[PDB]
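K.L.:
Handing you a structure now.
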Amino acid sequence: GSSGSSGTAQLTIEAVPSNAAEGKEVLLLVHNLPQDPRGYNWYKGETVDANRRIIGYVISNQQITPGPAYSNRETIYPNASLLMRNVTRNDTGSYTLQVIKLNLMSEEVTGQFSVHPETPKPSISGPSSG
């Protein structure tokens, strides 16, 4: 799993796929992860606030604490990744992911995706509003 010698590195997140459809699943992978991630913490939006916290996992004690923005549809990974099942057009937006290190420190990386309504439009008339 090479990465790249030429050029600095920085924790990032790549959605996989990059654009799914309502009801589909999206796995947000991560790269340039820290040495020892004390615990991962995902959030809903562009802020690391509990009021928007989705789910947090602590490797130290291997504990899981779902936030208010939890719907029991997401799942964290040992690589600081989060799997979003049965996604929705609403989910689309921003997903901040902070990684805490044993050094009592933490990072920040906004990793989200886009969801498009991949469904047919059975209209007898034709031209409609929406």
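Residue numbering: from 1, along the chain as shown.
Here the Cβ of each residue, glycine as well, is placed from N, Cα and C on the backbone.
Here's the feature list from Swiss-Prot:
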type    : residues                            : note
DOMAIN  : 10-117                              : domain 'Ig-like V-type'
MUTAGEN : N41 to S (Swiss-Prot position 66)   : Inhibits heterophilic cell adhesion
MUTAGEN : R53 to Q (Swiss-Prot position 78)   : Inhibits heterophilic cell adhesion
MUTAGEN : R53 to A (Swiss-Prot position 78)   : Does not affect the monomeric structure. Loss of heterodimerization with CEACAM6
MUTAGEN : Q98 to A (Swiss-Prot position 123)  : Does not affect the monomeric structure. Decreases heterodimerization with CEACAM6
MUTAGEN : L104 to A (Swiss-Prot position 129) : Does not affect the monomeric structure. Loss of heterodimerization with CEACAM6
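Quick one: where do these features end up spatially?
P.N.:
Broken down with DSSP, the domain 'Ig-like V-type' (10-117) shows 3 helix, 51 strand, 54 coil.
On its own chain, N41 (mutagenesis position) has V48, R53, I55, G56, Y57, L97, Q98, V99, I100, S106 as residues at least 6 apart in sequence with a Cβ closer than 8 Å to its own Cβ.
All protein chains considered, the CB of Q98 (mutagenesis position) has 19 other CB atoms within 10 Å.
All protein chains included, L104 (mutagenesis position) registers 7 other Cβ atoms within 10 Å of its own Cβ.
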